[PDB]
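*Asks:* Sharing a structure, written as structure tokens. Questions coming.
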Amino acid sequence: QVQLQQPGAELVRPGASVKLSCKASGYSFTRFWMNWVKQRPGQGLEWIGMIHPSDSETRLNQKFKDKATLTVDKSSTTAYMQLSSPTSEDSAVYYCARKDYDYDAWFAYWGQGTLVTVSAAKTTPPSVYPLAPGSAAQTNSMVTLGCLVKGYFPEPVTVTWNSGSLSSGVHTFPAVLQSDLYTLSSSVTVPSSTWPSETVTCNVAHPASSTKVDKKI
Amino acid sequence: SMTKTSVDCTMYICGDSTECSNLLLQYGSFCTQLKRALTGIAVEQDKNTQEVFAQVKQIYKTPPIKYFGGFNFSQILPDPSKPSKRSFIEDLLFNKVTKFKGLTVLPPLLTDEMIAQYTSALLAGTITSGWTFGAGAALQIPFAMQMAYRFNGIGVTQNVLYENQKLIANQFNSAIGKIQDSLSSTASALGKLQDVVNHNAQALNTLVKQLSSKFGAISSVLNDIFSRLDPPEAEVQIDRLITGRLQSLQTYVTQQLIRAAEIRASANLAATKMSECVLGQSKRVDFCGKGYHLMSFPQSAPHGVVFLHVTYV
Amino acid sequence: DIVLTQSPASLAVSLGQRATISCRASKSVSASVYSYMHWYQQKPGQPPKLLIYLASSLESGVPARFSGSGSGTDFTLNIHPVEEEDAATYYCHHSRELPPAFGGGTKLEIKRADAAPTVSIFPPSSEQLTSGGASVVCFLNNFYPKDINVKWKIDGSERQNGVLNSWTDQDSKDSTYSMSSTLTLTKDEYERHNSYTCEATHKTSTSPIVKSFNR
Amino acid sequence: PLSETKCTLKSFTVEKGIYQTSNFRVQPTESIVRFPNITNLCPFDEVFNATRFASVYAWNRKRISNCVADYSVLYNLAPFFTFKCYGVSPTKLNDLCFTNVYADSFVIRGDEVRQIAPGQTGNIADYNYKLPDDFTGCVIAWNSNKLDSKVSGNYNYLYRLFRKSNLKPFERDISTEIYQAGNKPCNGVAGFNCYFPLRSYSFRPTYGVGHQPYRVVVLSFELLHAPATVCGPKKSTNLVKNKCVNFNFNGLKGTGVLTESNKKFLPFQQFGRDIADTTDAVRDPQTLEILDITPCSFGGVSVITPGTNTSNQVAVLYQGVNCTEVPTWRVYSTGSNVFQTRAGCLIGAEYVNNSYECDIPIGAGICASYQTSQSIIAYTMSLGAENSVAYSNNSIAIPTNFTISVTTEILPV
């Protein structure tokens, strides 16, 4: 099975160098070309560059000249992309794809995705505060619970309810940047035969600092 | 001058195959002599432009207030409003004269914009500086006194010019207007320069059709010999084609060098007309044109030069 | 090169109708009788997926409701019958000329009936009050359309600074939106006040929904 | 490029001028192999392994297409008496494709077995089976004497000795007519000058090799009259566009790039030729498309240098080479000395805005020289000084001063 693997997040200061990894598996690395794309929120997809891995020859966009540098590794079957001096507009979501050829060349498969955050801030472990209403007015048969994750960096943080036990009635909220700190919130709605019978917990796992915070509501 | 060409040894003889270049080193200097012969032609094509188009190293220009002899000289002078420097006659000259195997066209050293920069300096100083610009430093002779001295070489005293001077402006301006009307309507006068394009075009188009014929071999493709026949049998059939291609290549170097000798003898006559009919007064008969000679006006032309002779009939 | 521009930017098609979304080209992509075009569909949180290659053909594994046609510089992507899992952004791409370019993109929305938002406001936990902070966070869920306004009134006084809003994308089943509002205040602000009122503004509601508590 | 000047000129020093050392080359990287995929296997064992065979006057024609064959039984594993080939090499059987296959199976004695070849005349050669001089194929023979032979002789297999005129090739003779050498009519029976042309073979296992029968199957190969029959068996690679690589398409080779085709195509056409009479286009065997073929490795390398008594600095010139994409040297490819001319890009010379008198020409109005910690510069060739005099009708210039100048002209005789 062909699957392309990328890391989830990479922290880099502005003015430094950006190194990313796209791992190829299940196919010959020098046979198929690789492509790098750029997706900003609300803008859509933009095309970065495409490299023949055997000859190490690059094809770049006219606006993207000298910002990006494409190199490959044929021993580990892993393609690289080197960005030089990133800005605040260069923070985006990057993919890598396999280019299959039958006349018009499509993109068959894709990677896991990488969110690159460019800033000078230091990595902060999260502090998770639970949210409970404390009472009920008995006007509805559904009970609303909440979980708040504040004081973390870099984005994102995967937040699940009861280690992924409830796949329905969950809502994922985006992060808001204030004073070099990200913060959002989580919410779940359970029926009244659930929450007195079963204890619903907020599972928070930070992949960047390798910290797992478990709180109870 | 003619069109300068160059022949690569690897691309024309071989199909970029590894077995063709291994048998080419046994043949040795066969394409080395044919490449250096066409190189020595291409040196002499730039030497023909230096002895004809530029006679002197000093450039003379026309003053912007123009009244010379009561004549209209604006057809032989270049237009300053056009960014290319071309006269009114040379617009009717340049416009009437009209897949990569390794055969390339060498660019000329002297561009057609810089031919007219040599031409408009010599068309200046014939009218302006007299005959003394090529024989030394340029004197100042006004133009109404220049035609009196050119009548004195053919035996005509100054009584004829100064009395009839209003009738010369009707004769000279109408005679040069028939030259401009003939070159616009009829393109057959420039057909000697059109053959110089056509002798180079038919030589290149015949040379590129040599690869289609099989030369007695079974397949004319060098990749089709290596992919079919035995390796003892392939060394015969590859060597039949390279024997056939080097006979067609040596024929092309021979035919272009004979045309290089014919264009050398025409350029030596073209350098003679600049030194006689243009830069001075010539008493010769049917050299500078029919009748008694006054002066000659050169014009810029592709692969050649167009002379405008002023004759006394 | 060839610049692809899709019109409009966003389109809301109800379930059962036919969606017509065109990818216009600046130059002719037809060469050898076959045009060069692909179609991409990107769900949020996921990379885009391949649907229609060369237009006249359909990829195996893609269901039969995704079809397209057209020739020259005018192409037409016809989506029918519309299902709730089909709401996503649509892209088009040409591989013909170097360097390759991408289109502007068109997001498809599901048009369903309106829904009233549920207003619930949570008091802050005692674990946050040990550290010295307090967060009064109100949840607004299950509303259509996405145009909504939230207000904050503490003891009859309207507050402005310290309000952070976070909105979601359209749901793949209920086709509604969710918005949370976070109000962060000091522990001395929490001890000097009592009523925290969460209000909502929706086009189907004449009066704002008042939900408050007393500590 | 200083060392490349001394290699072609065969001199240990470099004179002053412009020389052409070599030409611009593009090394290919991969090899595109596009071969058709058929799920069928070719039944070669029907004609080879059968017990009953036809005769030399009428054989059994066989046309085999739209399958995937195995050529290793003809070449790799060969328990055969004699195997021969003519036009196609037996090593190259796994490569080539052809027009059609004609499998001609007959049983022939060991004395007459050498008459199956181009340009043969004999009993079996004339009036039964002929080959033309341009025929291409292989001859496979195996000794059958332990199987279909007989102690008392084999009268089942037959042959025809007599015919009036010479038979055209690839034609079977079914005629039972009695050969008549006399003026007396034979009327279907024997008589005066009447012989029966159809005789029987001498086959016995106990005698020598002239009486031993052989199994001879002759394959007919015709080249470039049609697309591929089976394929050459190999693997298959992908399809690479806009890169200079080696091509192998159904045995036909090439080197170049693959671009789109705006011209119309023929559905029966594998390949075609341009105005240069080389292959400009090719059809994929699996699906029906057309792609243009533009060849690579174009242009030449010329050097511009002063001589070895001046300096070692060598300027290099590419002619007819696209310089946006860029000899064994990589060392001058960093750039920033590149000036764009009409003939190409000039690496190693700094462009100046002045106008001087130069020495070494280049072309198209732009010349080069060696001027002042010194380097090669390139500029536009000067016309000389400019003279501007005001003129009128009332002025004349008469020279008051004279000199005598001596000039020297040299004409070889």
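Quick note: numbers on chain D are straight from Swiss-Prot, i.e. 295-620, 631-676, 689-729, in order.
The backbone N, Cα and C atoms fix where each Cβ goes, and this holds for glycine too.
In Swiss-Prot, the entry for mutagenesis D:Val483 to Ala states: Increased resistance to neutralizing antibodies. The structure shown retains the original residue. Experimental mutagenesis at this site is recorded by Swiss-Prot as D:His519 to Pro, annotated: Increased resistance to human covalescent sera neutralization. Under natural variants, Swiss-Prot gives D:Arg346 to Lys with this note: In strain: Mu/B.1.621. One natural variant catalogued in Swiss-Prot, D:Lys444 to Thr, is accompanied by this note: In strain: Omicron/BQ.1.1. Listed in Swiss-Prot as a natural variant, D:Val445 to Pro is described as follows: In strain: Omicron/XBB.1.5, Omicron/EG.5.1. What Swiss-Prot notes for the natural variant D:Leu452 to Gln is this: In strain: Omicron/BA.2.12.1. Looking at Swiss-Prot, the entry for natural variant D:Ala570 to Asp says: In strain: Alpha/B.1.1.7.
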*Asks:* Quick one, of the recorded positions D:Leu452, D:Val483, which Cβ has the fewest other Cβ within 10 Å?
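*Replies:* Counting other Cβ atoms within 10 Å of each of the recorded positions D:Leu452, D:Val483, the minimum falls on D:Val483.
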*Asks:* Write out which of the listed recorded positions, namely D:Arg346, D:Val445, D:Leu452, D:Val483, D:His519, D:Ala570, lie with a C-beta under 8 A from a C-beta of chain B, sequence order kept, or 'none'.
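*Replies:* Cβ contacts with chain B under 8 Å: D:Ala570.
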*Asks:* Could you round the CA separation between D:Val483 (mutagenesis position) and D:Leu452 (variant position) to a whole angstrom and send it over?
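*Replies:* About 19 Å separates the two Cα atoms.
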*Asks:* Counting all other Cβ atoms within 10 Å across every protein chain shown, which of the variant positions D:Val445, D:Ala570 scores highest?
*Replies:* D:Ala570
*Asks:* Is it possible to get the count of other C-beta atoms within 10 angstroms of the C-beta of D:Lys444 (variant position)?
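*Replies:* Its Cβ has 11 other Cβ atoms within 10 Å.
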*Asks:* What three-state secondary structure does DSSP assign to D:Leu452 (variant position)?
*Replies:* strand
*Asks:* Tell me the Cα distance separating D:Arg346 (variant position) from D:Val445 (variant position), rounded to the nearest angstrom.
*Replies:* 18
*Asks:* Where D:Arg346 (variant position) and D:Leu452 (variant position) are concerned, what is their Cα separation in Å, rounded?
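*Replies:* Answer for this pair: 13 Å between alpha carbons.
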*Asks:* List the same-chain residues at least 6 positions away in sequence whose Cβ sits under 8 Å from the Cβ of D:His519 (mutagenesis position), in sequence order, or say none.
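*Replies:* Set apart from D:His519 (mutagenesis position) by at least 6 residues yet with Cβ under 8 Å, we have D:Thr393.
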*Asks:* Roughly how many Å separate the Cα of D:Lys444 (variant position) from that of D:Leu452 (variant position), to the nearest whole number?
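*Replies:* With distance taken Cα to Cα, D:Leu452 (variant position) is 15 Å from D:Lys444 (variant position).
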*Asks:* With every protein chain in view, how many other Cβ atoms are within 10 Å of the Cβ of D:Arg346 (variant position)?
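*Replies:* Result for D:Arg346 (variant position): 9 other Cβ atoms within 10 Å.
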*Asks:* Cα of D:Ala570 (variant position) to Cα of D:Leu452 (variant position): how many Å, rounded?
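*Replies:* Cα-Cα, rounded: 55 Å.
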